Amino acid sequence: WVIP
Amino acid sequence: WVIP
Amino acid sequence: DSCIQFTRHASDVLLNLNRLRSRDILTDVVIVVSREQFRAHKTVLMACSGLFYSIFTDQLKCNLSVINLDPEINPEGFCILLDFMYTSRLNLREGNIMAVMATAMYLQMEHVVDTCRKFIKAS
Amino acid sequence: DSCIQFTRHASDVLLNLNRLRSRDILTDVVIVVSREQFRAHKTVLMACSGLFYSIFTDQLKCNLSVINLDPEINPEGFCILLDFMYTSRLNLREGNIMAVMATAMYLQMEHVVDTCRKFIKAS
Ligand SMILES: CN(C)c1ncc(Cl)c(Nc2ccc3c(c2)CC(=O)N3)n1
Ligand SMILES: CN(C)c1ncc(Cl)c(Nc2ccc3c(c2)CC(=O)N3)n1
Ligand SMILES: [Cl-]
Ligand SMILES: [Cl-]
């Protein structure tokens, strides 16, 4: 999971 | 396009 | 093999499937969650959820145009997860994380359950 | 928004759609190319091709279970492109590049046409  |  | 690969292809496919959903094009099922109705593509639901995968591979349920979820399922939690299925983006917030995790456990969306468990453990 | 994103989600969705295709699950159309028949999901074809997008948004053609392609279309070129649609992988070879480019131009798959033009220019 990432900060888009 | 890339070499997978 | 000696194939070449187009990096953005999967993301572009998902973006177009979401455009079809937003315009209600070729949607073939309505998911009923309490009073709320959500139109979707059976194939996308199966690709994202262990529960829908099991439902639509069933020789009788594969032909249903309406699927009713367990009454304990929260419509907002389902809406956030349906949006995630079609975008890869999860709107996870303090006020919805418990409903999102419970819905993801029911839908059998293992990666969502994992990030909810980690975000809850941090707080 | 304040969303989080799962990097591998789009690729995982496409992988599962290809698993459904390989098992012939929820396929809703057969594409006829000369003597050859290819089963697929209308939504995936639309998401990948400007030609299929136009065909299946048409109020009459959206209901057809069989689509016949132009007799000039090569079945192998179509097969390579159908595999690309479901995997992001293009089996581009010296012996098939002309048939692949011609099929991609007909199917309106702009990124495939672009890589074929570049590979032809290099040789
Ligand atoms: C497991 N399998 C062969 C498969 N093939 C095709 C599809 Cl659409 C599919 N989808 C599916 C099954 C289980 C799970 C998911 C999708 C997401 C998840 O967390 N569990 N799973
Ligand atoms: C253009 N548009 C709004 C849109 N929405 C949904 C879908 Cl499924 C779609 N697909 C499509 C249209 C044109 C092209 C492609 C897909 C690939 C391409 O090279 N051209 N295009
Ligand atoms: Cl997931
Ligand atoms: Cl393309």
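What you see of chain D is 6-128, where the numbers are those given in Swiss-Prot.
Every residue gets a Cβ built from N, Cα and C, even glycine.
Taken from Swiss-Prot, the feature domain 'BTB' applies to D:32-99, supported by sequence analysis.
Under its mutagenesis annotations, Swiss-Prot gives D:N21 to K the following note: Abolishes interaction with NCOR2 and HDAC2, no effect on interaction with CTBP1 and transcriptional autoinhibition; when associated with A-116 and 376-Q--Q-379. Counting only same-chain residues at least 6 apart in sequence, none has a Cβ under 8 Å from the Cβ of D:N21 (mutagenesis position).
Among the mutagenesis results in Swiss-Prot, D:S59 to A has the note: Abolished ubiquitination by the SCF(FBXL17) complex. The residue drawn here is the original one. Same-chain residues at least 6 positions away in sequence with a Cβ under 8 Å from that of D:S59 (mutagenesis position) are, in sequence order, D:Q113. Under the DSSP three-state reduction, D:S59 (mutagenesis position) is assigned to helix.
Remark: D:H116 (mutagenesis position) has no non-local neighbours by Cβ distance under 8 Å and separation of at least 6 in sequence. Where Swiss-Prot documents D:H116 to A as a mutagenesis experiment, the accompanying text is: Abolishes interaction with NCOR2 and HDAC2, no effect on interaction with CTBP1 and transcriptional autoinhibition; when associated with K-21 and 376-Q--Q-379.
The domain 'BTB' (D:32-99): residue composition by secondary structure is 30 helix, 15 strand, 23 coil, according to DSSP.
In this structure, the mutagenesis positions that sit close to ligand 1, with a C-beta under 6 angstroms from any of its atoms, are D:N21, chosen from D:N21, D:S59, D:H116. Only D:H116, of the mutagenesis positions D:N21, D:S59, D:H116, place a Cβ under 6 Å from an atom of ligand 4.
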